[PDB]
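Report on one structure; see the data block that follows.
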Amino acid sequence: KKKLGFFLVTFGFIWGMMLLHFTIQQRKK
């Protein structure tokens with residue numbers, strides 16, 4: 001759970017980076 005724990009934190013960041021591009025995709029189409 002030591003390594004997996006730190007990796008699990010990054011997983012959440014993904015939802016944020018993809019949510020950003022999602023807003024732009026709407027602009028284009």
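Each residue's number is its place along the chain shown, starting with 1.
The way this entry was determined, per its header, is solution NMR.
The backbone N, Cα and C atoms fix where each Cβ goes, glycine too.
In the three-state DSSP scheme, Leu19 (mutagenesis position) is classed as helix. Long-range C-beta contacts of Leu19 (mutagenesis position), restricted to its own chain and to partners at least six residues apart, with a cutoff below 8 Å, are absent. Under mutagenesis, Swiss-Prot gives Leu19 to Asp (Swiss-Prot position 29) with this note: No effect on the biosynthesis of the secreted form.
Taking the Cβ of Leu20 (mutagenesis position) as centre and 10 Å as the limit, one finds 8 other Cβ atoms among all the protein chains shown. For the mutagenesis of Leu20 to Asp (Swiss-Prot position 30), Swiss-Prot gives this note: No effect on the biosynthesis of the secreted form. The structure shown keeps the original residue.
Taking all protein chains in view, 9 other C-beta atoms sit within 10 angstroms of the C-beta of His21 (mutagenesis position). In Swiss-Prot, a mutagenesis experiment is listed as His21 to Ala (Swiss-Prot position 31), annotated with the note No effect on the biosynthesis of the secreted form.
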